[PDB]
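> Sharing a structure here in structure tokens format.
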Amino acid sequence: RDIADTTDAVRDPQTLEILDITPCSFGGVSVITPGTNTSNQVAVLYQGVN
Amino acid sequence: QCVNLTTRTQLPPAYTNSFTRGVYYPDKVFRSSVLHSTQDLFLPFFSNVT
Ligand SMILES: *[C@@H]1O[C@H](CO)[C@@H](O)[C@H](O)[C@H]1NC(C)=O
Ligand SMILES: *[C@@H]1O[C@H](CO)[C@@H](O)[C@H](O)[C@H]1NC(C)=O
């Protein structure tokens, strides 16, 4: 568990090594569009993700 | 291993306060650097022992 009660430290089901599991990676899709009448091309931004 | 052979004197049981003993792990979960409040069976602090 963690502060948000989320999994952060994991006992290896087998040997005695220490495992770390994070949930699925994601992001926030934000689009940068001009006017529909003016143009049709869309550039997309990814929120806080390298 | 049977009925007593008398000679059983009665010592006076002196009482001492258990300061901070009797605390254990209530769950088999792993939390890192938190402050968790729980409701469970415990020794009261500074309670007299026999
Ligand atoms: C394109 O459509 C927009 C939306 O109202 C408006 O600027 C106008 O109707 C059009 N612009 C032109 C034809 O320059
Ligand atoms: C332990 O606690 C009380 C006061 O806290 C003490 O006077 C006494 O010796 C003990 N209690 C009992 C019931 O023996």
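Just so it is clear, chain B uses Swiss-Prot numbers, and the residues here are 14-63, in order.
Cβ coordinates come from backbone N, Cα and C, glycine included.
Features from Swiss-Prot:
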VARIANT   B:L18 to F  In strain: Beta/B.1.351, Gamma/P.1, 19B/501Y
VARIANT   B:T19 to I  In strain: Omicron/BQ.1.1, Omicron/XBB.1.5, Omicron/EG.5.1
VARIANT   B:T19 to R  In strain: Delta/B.1.617.2, Omicron/BA.2, Omicron/BA.2.12.1, Omicron/BA.2.75, Omicron/BA.4, Omicron/BA.5
VARIANT   B:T20 to N  In strain: Gamma/P.1
VARIANT   B:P26 to S  In strain: Gamma/P.1
VARIANT   B:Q52 to H  In strain: Omicron/EG.5.1
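Could you place these features in context, so I can see how deep they sit and what lies close by?
Sequence-distant contacts (6 or more apart, same chain, Cβ under 8 Å) of B:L18 (variant position) do not exist in this structure.
Within 10 Å of the C-beta of B:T19 (variant position) there are 5 other C-beta atoms, taking all protein chains into account. B:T19 (variant position) falls within neither a helix nor a strand when secondary structure is assigned with DSSP, and so counts as coil.
All protein chains shown were included, and the count of other CB atoms within 10 Å of the CB of B:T20 (variant position) stands at 5.
The local packing around B:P26 (variant position), expressed as other Cβ atoms within 10 Å of its Cβ over all shown chains, amounts to 8.
Taking a C-beta cut-off of under 8 Å and a sequence gap of six or more, B:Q52 (variant position) has no contacts in its own chain.
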> Write down the Cα-Cα distance for B:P26 (variant position) and B:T19 (variant position), rounded and given in Å.
20
> Measuring Cα to Cα, how far is B:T20 (variant position) from B:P26 (variant position) in Å?
18
